[PDB]
Amino acid sequence: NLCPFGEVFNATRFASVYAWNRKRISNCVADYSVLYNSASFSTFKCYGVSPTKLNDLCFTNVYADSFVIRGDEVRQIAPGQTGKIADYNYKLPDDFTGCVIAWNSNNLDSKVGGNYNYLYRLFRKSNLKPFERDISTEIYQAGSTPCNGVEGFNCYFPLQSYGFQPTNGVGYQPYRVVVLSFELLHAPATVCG
Amino acid sequence: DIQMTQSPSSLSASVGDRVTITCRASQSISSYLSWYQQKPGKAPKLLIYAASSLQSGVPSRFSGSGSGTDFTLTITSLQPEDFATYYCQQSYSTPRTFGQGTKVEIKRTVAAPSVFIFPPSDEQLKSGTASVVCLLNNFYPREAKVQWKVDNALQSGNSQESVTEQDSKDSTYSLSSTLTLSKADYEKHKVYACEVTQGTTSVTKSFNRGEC
Amino acid sequence: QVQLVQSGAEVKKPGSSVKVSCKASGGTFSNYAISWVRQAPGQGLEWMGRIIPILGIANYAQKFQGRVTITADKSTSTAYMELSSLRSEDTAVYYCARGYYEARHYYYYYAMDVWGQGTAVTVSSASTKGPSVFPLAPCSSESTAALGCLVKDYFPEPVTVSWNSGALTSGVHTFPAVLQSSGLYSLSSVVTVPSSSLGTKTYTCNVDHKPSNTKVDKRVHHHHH
């Protein structure tokens, strides 16, 4: 059985970045080179591996993380980066081993008048740990006075919608992102090039 | 909880006037301050937000200012459509408390009410209740004290009153007050009187139950 | 041109619950918070709480916590306010209003920019009752006469009043109803006329009470009989 990859890349609904979706890829024929020439990708960059030299490797598990961000935030889905997405939404480790794949989805994810379904976290008391997920909706206390569950002075709703529109500039258009992390554990390898 | 106190409670002004309404907060609220307009039987409408920003499509005769605790709404060249109630609202913290409101009324010359007193109808009496009604017709200003007297004894707790909005033609108010007694209590007394007091003048209209 | 359309007027017994709807039309508002504000008769405005529809996050003023629930159906773009353990003090007009919550729109500072038309909720143990209409006639002369009708003992609001089937309008004052101790309403409607014209002319007040499907026409005698 070939690795269910079209299920991730061709999923109808994609997660909001703050609530990024994980799919675990199990024991299957991992064919990596065909993927790299499966569609026109605006981003295909790998970290400690090649698109062709992966077809001679074995791993315990592959994790496929998927979400939507705007074009000018794709740069943030890389080791060592900063910004709202890397700090408070989706963090890659320093020693990351995987690929980051992205494509423009303005044909799909943009609605006229705005698609307000996609959220990102604007405020957090501290940066996320690598592969951390925060789905909390606590009002963000920037002040000394407590927020009683209601936004106000010094009390900020922590999430914001992108509001993707078709006429938006390239940097502001929605981009679908798939992140493939490659794992090794003290257990038999399951996914192989 | 932040308290918002508006002043004045009401004011009278003429078309063309410049009008100022103030709102004081119990603490500093930065620019978490909005102003709303409401007319009888209608939903409130946003005029000003962020203390000073004119809401899109709202006439430029409306403007807001303020600093710390003290905020003002100014209507520069008052038009007929602008006679209404105005509310401030703080959105600084929960609960997002409103001021008690300011009614902008039409100024005109003083006018004495015409005073009429109505005995209870025979028809009502036959059902065991008596309603005695006092009408004050076409008066200005609004403030008036209406008291009931039965055989010269002043009444309390047995009357209710209501007032119309300012008349479209003459900008006056009318007031209706009802004294409510049982038939039996009504029949005990002779002289029924309604007294209205404005400033230095009191007027009393009466009838004698026995007579007519 | 987004409007917010609310459900109709409601009469409710003490201790029951009411549920009021608020539907976005000419839009499907998903960028916005939905607040609920109420106004008791003759009184000011009072913020009850707000929902953030997108995530179904609802919070309420301390005063209403425990009794109020705000919900939103994302597909219909309908928000709901349910208030329970209703008391006569809960008699008010209830407003929904759209406002902001997101940092992008910080510069509104959570102002409420579009309001529903309101929902009149009446809380009372009284039953529907048509009005009794009694003549108001002086104990009789002056230059000006006043006549009228007392519209007593009806529930619920409203009644409408006309004179001579709408042919007599000038000199007419129809007063706001007052709520009596009995829980029934009462209003007066009066007209002023010259004393000369009392001779030939007749005066009839036409009272309409739609909630009880009752209409009353009352010929007012010139003087008290």
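Here Swiss-Prot sets the residue numbers for chain A, with the shown residues being 334-526 in order.
Using the three backbone atoms N, Cα and C, a Cβ is placed for every residue, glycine included.
As a natural variant entry, A:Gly339 to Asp appears in Swiss-Prot alongside the note: In strain: Omicron/BA.1, Omicron/BA.2, Omicron/BA.2.12.1, Omicron/BA.4, Omicron/BA.5, Omicron/BQ.1.1. For A:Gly339 (variant position), other Cβ atoms within 10 Å of its Cβ number 11.
Under 8 Å, Cβ to Cβ, and six or more positions away along its own chain, A:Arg346 (variant position) finds no residue. Quoting Swiss-Prot on the natural variant A:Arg346 to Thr: In strain: Omicron/BQ.1.1, Omicron/XBB.1.5, Omicron/EG.5.1.
A natural variant is reported in Swiss-Prot for this position, A:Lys417 to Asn, and the note states: In strain: Beta/B.1.351, Omicron/BA.1, Omicron/BA.2, Omicron/BA.2.12.1, Omicron/BA.2.75, Omicron/BA.4, Omicron/BA.5, Omicron/BQ.1.1, Omicron/XBB.1.5, Omicron/EG.5.1; May enhance affinity to human ACE2 receptor. Counting only residues at least six positions away in the same chain, the Cβ atoms of A:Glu406, A:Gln409, A:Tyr453, A:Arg454, A:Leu455 sit under 8 Å from the Cβ of A:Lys417 (variant position). In the three-state DSSP classification, A:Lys417 (variant position) falls within a helix.
All protein chains considered, the CB of A:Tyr453 (mutagenesis position) has 23 other CB atoms within 10 Å. Among the mutagenesis results in Swiss-Prot, A:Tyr453 to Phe has the note: Decreased HLA binding to NF9 epitope. Increased binding affinity to human ACE2. The residue drawn here is the original one.
Among the natural variants in Swiss-Prot is A:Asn460 to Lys, noted as: In strain: Omicron/BA.2.75, Omicron/BQ.1.1, Omicron/XBB.1.5, Omicron/EG.5.1. Taking Cβ-Cβ distances under 8 Å and a sequence gap of 6 or more within the same chain, the neighbours of A:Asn460 (variant position) are A:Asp420, A:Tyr421, A:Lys424.
Its own atom aside, the Cβ of A:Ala475 (mutagenesis position) has 13 Cβ atoms within 10 angstroms in the protein chains shown. Swiss-Prot gives this note for the published mutagenesis A:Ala475 to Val: Increased resistance to neutralizing antibodies.
On its own chain, A:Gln493 (variant position) has A:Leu452, A:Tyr453, A:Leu455 as residues at least 6 apart in sequence with a Cβ closer than 8 Å to its own Cβ. In the three-state DSSP scheme, A:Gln493 (variant position) falls into the strand class. A:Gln493 to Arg appears in Swiss-Prot as a natural variant; the accompanying note says: In strain: Omicron/BA.1, Omicron/BA.2, Omicron/BA.2.12.1.
Annotation of the natural variant A:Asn501 to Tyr in Swiss-Prot: In strain: Alpha/B.1.1.7, Beta/B.1.351, Gamma/P.1, Theta/P.3, Mu/B.1.621, 19B/501Y, Omicron/BA.1, Omicron/BA.2, Omicron/BA.2.12.1, Omicron/BA.2.75, Omicron/BA.4, Omicron/BA.5, Omicron/BQ.1.1, Omicron/XBB.1.5, Omicron/EG.5.1; May enhance affinity to human ACE2 receptor; the original residue is retained in the structure shown. Secondary structure from DSSP puts A:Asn501 (variant position) in coil. Less than 8 angstroms from the CB of A:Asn501 (variant position) sit A:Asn439, A:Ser443, each of them six or more residues away in the same chain.
A:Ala475 (mutagenesis position) sits 43 Å from A:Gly339 (variant position), taking the CA atoms of both as reference points. The subset of recorded positions A:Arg346, A:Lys417, A:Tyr453, A:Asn460, A:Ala475, A:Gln493 lying near chain C, with Cβ atoms under 8 Å apart, consists of A:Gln493.
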